[PDB]
Each structure stands twice: as structure tokens, then as C-alpha cells.
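In what follows, a structure is listed as C-alpha cells, so that the remarks can point back to it.
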Protein chains: 2
Amino acid sequence: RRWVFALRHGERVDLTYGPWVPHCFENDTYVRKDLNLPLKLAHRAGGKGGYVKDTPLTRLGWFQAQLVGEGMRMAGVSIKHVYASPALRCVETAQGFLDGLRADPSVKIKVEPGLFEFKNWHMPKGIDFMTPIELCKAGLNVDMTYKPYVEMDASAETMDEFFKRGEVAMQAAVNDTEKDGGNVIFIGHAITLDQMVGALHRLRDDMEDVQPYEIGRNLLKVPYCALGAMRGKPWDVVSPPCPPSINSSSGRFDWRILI
Amino acid sequence: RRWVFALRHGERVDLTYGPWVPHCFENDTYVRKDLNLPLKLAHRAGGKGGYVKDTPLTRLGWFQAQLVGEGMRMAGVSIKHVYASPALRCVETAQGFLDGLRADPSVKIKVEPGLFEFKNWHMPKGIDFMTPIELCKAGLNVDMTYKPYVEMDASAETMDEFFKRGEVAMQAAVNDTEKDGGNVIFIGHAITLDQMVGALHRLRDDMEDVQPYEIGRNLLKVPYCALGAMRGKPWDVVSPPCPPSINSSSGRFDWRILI
Ligand SMILES: [Cl-]
Ligand SMILES: [Cl-]
Ligand SMILES: [Cl-]
Ligand SMILES: [Cl-]
Ligand SMILES: [Cl-]
Ligand SMILES: [Cl-]
Ligand SMILES: [Cl-]
Ligand SMILES: [Cl-]
Ligand code: NA
């Protein structure tokens, strides 16, 4: 048997800070104003506005990702096939994971629009993605010749259409890598873990045990860098090969209280 | 002019987890059960009971200290004289700081009991310190030939005695390095920042009748790895050369919810 993994992105800048882009950018020059912010930010076609719509990970989000990769390495588990949602936070999580794993640099992050989160009409969000070349320029090890399974527009979709996207991409990834037999990881969003379970269960013949896809099956999102694991064939949910994680918060010190 | 810094220790294992010692130790052997726990625990005379009394930093706690050292390095600021409370969390913060700084191996951690937190009779605690030799074996760059300014016992003390301890050690450190003129850091507890300000203002002759020392001047403790800065002579409270930090929490995932 081989492993298929699903990993939620790490801690997000936009959820950790307030109006960070206007605070940190003086004109078009980014200034790091907190130790948990990125050291620098790569150019992107959408400018600093792109980063408002498409947040980076914090330093801790990179670290969270690296700890998972390190956990896999310690467990003696290799990875060959890495797919990420096109959201910057997911690509960066993939990279931090690869860094912790010490994967050979020939292992590339394949950016797969099939893995992007639900484009809910009730939550119109600005969609802005960095291109493979822009992500490589940033120093991310992205596959420049990967042709994705799913082509996605910027428009809202139904829930059915969403789950079909994810299922096509995940099942195609698993099917296409079967001859090689290397381990697979999907790096995406909180929902990705449940999508992986649904997709791989649906590869069996008998559909009687298979539950319909639901948004909102659970009330809370799985934590940052939550790791789900299956082994197969046949595909079964199992304990991942490294432990889970927990960290606490830490607020921002104001030196002026020292008077 | 010269820098003197004060740094609170990073995130503590005992405040982040519950009964982590009985949970992780199986037949006197430590097993890492969370990614944010230490990879291994160094031998100490007090064994697992010692770790109950004298918590390690979490992985994040090391990373927080590293971010501060890195931030100092980015700002072009060197450090020559490093003093740490004998609490394991403080010595580990000192090492993470030095790792981020890429300090020369000749820059050693001087374990100074003068810097230890208040021993309050209302709050009796087990006291169990790792020896400089045990710390060096753990891989901490501790100064073996350091002779501490303050010898300290296991007994509760009055608030006056506590502040006197801290001031003796901090003034001695600042007086004894003046000729050399290297930058100094005191790595300790939340109170260490206010102790440094009080000790260095008392080295001035400009303004006598400063604020009496107070436990409880503020309602909340400064954040993990909160960094305070003074420059002098004459000693002025100033902005540190690197930014503050903030991170959010992240809970522990239970893969069994996937089934
Ligand atoms: Cl913003
Ligand atoms: Cl400009
Ligand atoms: Cl590998
Ligand atoms: Cl969700
Ligand atoms: Cl405990
Ligand atoms: Cl032990
Ligand atoms: Cl305090
Ligand atoms: Cl002075
Ligand atoms: Na860049």
C-alpha cells in the first residue's frame, strides 16, 4: 500500500493581523513591521492589492508546514507527488512541507485549480492568483510544465460543481500515479481533507457505504496544517505517520509601556 | 552608545499542554506525542519530575526566540554578553536567540540566578535547575567558567529581596562590560524587562526618586519573547532595533473525525 495525504494550509497573515497591507507598504515598498510577517513579498501582477485578496502565510504558518514535513521524514515516509490549491497560502504550505521533508528539489509543487476552495455566490471574494512563473520567482518550487486537471474561471459555482472539481482532480491524481506508486499529498484548504476521503472512497466498486459530500458537515475548520491520511488500495482512513500539533497565541508587545 | 536588551522566554510546554509528562513518558522514556513538543529531552538529574518543575520551550518557543535573534542580525546589531535566568525555558530562549543571531560560538550563555523570577511564599513551586554541565550536554552553548553574581537558594523571599537580587546582577553585568563596551542581553521572565529599566535608571545620577519597584505594575504579562531596549550611557528606554511579534493559536487535530 501507499499513502495519500491531505494538509490544510498554515497560519494566514490576513487572519492574524488587521489592515496589514496598507500598514506595511510605503508606496510600493513593503516594510516588515512584525517578526511574524514575511521578510519580503514577491512581485505579482495584482500588486499589493493581490496580497489583500490572496494572503501569504505568516512565519509561523511556514514553520507549522515544516514541522509536518519533518514529521514525515522522521517517520521514514517519502513524497513524490505534490498538488496544491492555487491560493498562495497553499503553495507556500507545500513549500514549507517540502523544506521540512528535505524532499529532492526535483519534487515540484503542481498547482491544481481543482483543489481551490468553494466559490460560493454568497461569499463573492476577489480571486487573484500568482502565476507559476511569479511563484517560482518568489522562490517556490512550482512545476512550470504541469497541465492541470481542472480549468477554473473566476465565477461562482454550485456546491455540486465544487465537489465535482475536487473529485476529478483528486481521483485523476491518484489514478495517474498508480503505476509509479509514489506517495501523494494534496495541500489545500480545511475542506480538502474531507474531499480526499470522499474521492478515494468513491474509487471502490460498492457505493452503499459512501456519504454525500457536505459543506458544513462539521462546525469548525480543522486546525492549520491539519493532516489527514489514507492508505491503499483499497483506500482506508488511517492514523497519519506523524503526530498532530498545537500552539498557543502570543500578542504584540508595545515597548512604550516601559515608559 | 551601547545596547542593553531584556527578553522574556518563548512559549512554554507546561502552559501550552495539560499533563504532558505522564502523557509522553512511557516506562521512563519520553515519546514525542505532538509536533510542537521537543524532539527529545536531554538527561537531567531530576528526570521527568525535573521537567514537571522546570518546563522546556515548545518548538514554537524556540522559533520565537530565533525570530528575535534573526531580527537583531538583520538590523546589524551584535551581542557579546548574554545572561539567562537558570530556568530551562530561559536558557533555551538564549540558545534560540543566539541561533537566529548566528552569533560566534565564543558567545556563551551565562546562567545567572540573579535573574530568576520572584520566589513568592503564596506560590510555592518545585525548584529544579539543570546544571551548566547538563545544559552543555543538551547542546546549549552555556559558559562553563561563568561565576554568577548571585548565589540563590530554594527558599521563598520577600519582594524587596527579589528586586535586590535582580538589580545586583543586572548592574554588575552592565558595570563589568563597560570597558569592553559590547552589547548585553538579559533573557528571563516577564518581570525582567521592568527589572532592567529599573536597574539601569538607578545607574544614572540625573534622576533620583524614580519609581519604586512593583510586582503588579501592569495587569498582564508582556508577551512571549517580548523585547525591551535601553541605550546609553546615559541609559534611555528606546525602541528596539527589530519589530515586535504576534501569532495566533492553533488547536490539535483528531484524524478520527474523518471516519
Ligand atoms: Cl489588508
Ligand atoms: Cl512609487
Ligand atoms: Cl522525500
Ligand atoms: Cl470548511
Ligand atoms: Cl505535567
Ligand atoms: Cl529524563
Ligand atoms: Cl510579572
Ligand atoms: Cl548612566
Ligand atoms: Na521575493
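Chain A is numbered as in Swiss-Prot; the shown residues are, in order, 402-660.
According to its header, this structure was worked out by X-ray crystallography, 1.8 Å.
From the backbone N, Cα and C atoms, a Cβ is placed for every residue, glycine too.
The feature active site is assigned by Swiss-Prot to A:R409, A:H590, with a curator's inference given as support. Under its mutagenesis annotations, Swiss-Prot gives A:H410 to S the following note: Abolishes catalytic activity. The active site, tele-phosphohistidine intermediate feature in Swiss-Prot is assigned to A:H410; the stated evidence is experimental evidence. Swiss-Prot documents A:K526 to S or D as a published mutagenesis change and attaches the note Impairs catalytic activity. Annotation of the published mutagenesis A:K622 to S in Swiss-Prot: Impairs catalytic activity; the original residue is retained in the structure shown.
Each of the recorded positions A:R409, A:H410, A:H590, A:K622 was assessed for Cβ neighbours inside 10 Å, and the highest tally belongs to A:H410. The Cβ neighbour count for A:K526 (mutagenesis position), using a 10 Å radius and every protein chain shown, is 12.
The two recorded residues A:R409 (active site) and A:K622 (mutagenesis position) have their Cα atoms spaced 9 Å from each other.
Between the alpha carbons (Cα) of A:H410 (mutagenesis position) and A:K622 (mutagenesis position) lies a span of roughly 12 Å. Classification of A:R409 (active site) by DSSP places it within a strand. Here A:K622 (mutagenesis position) is positioned 9 angstrom away from A:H590 (active site), judged by their C-alpha atoms.
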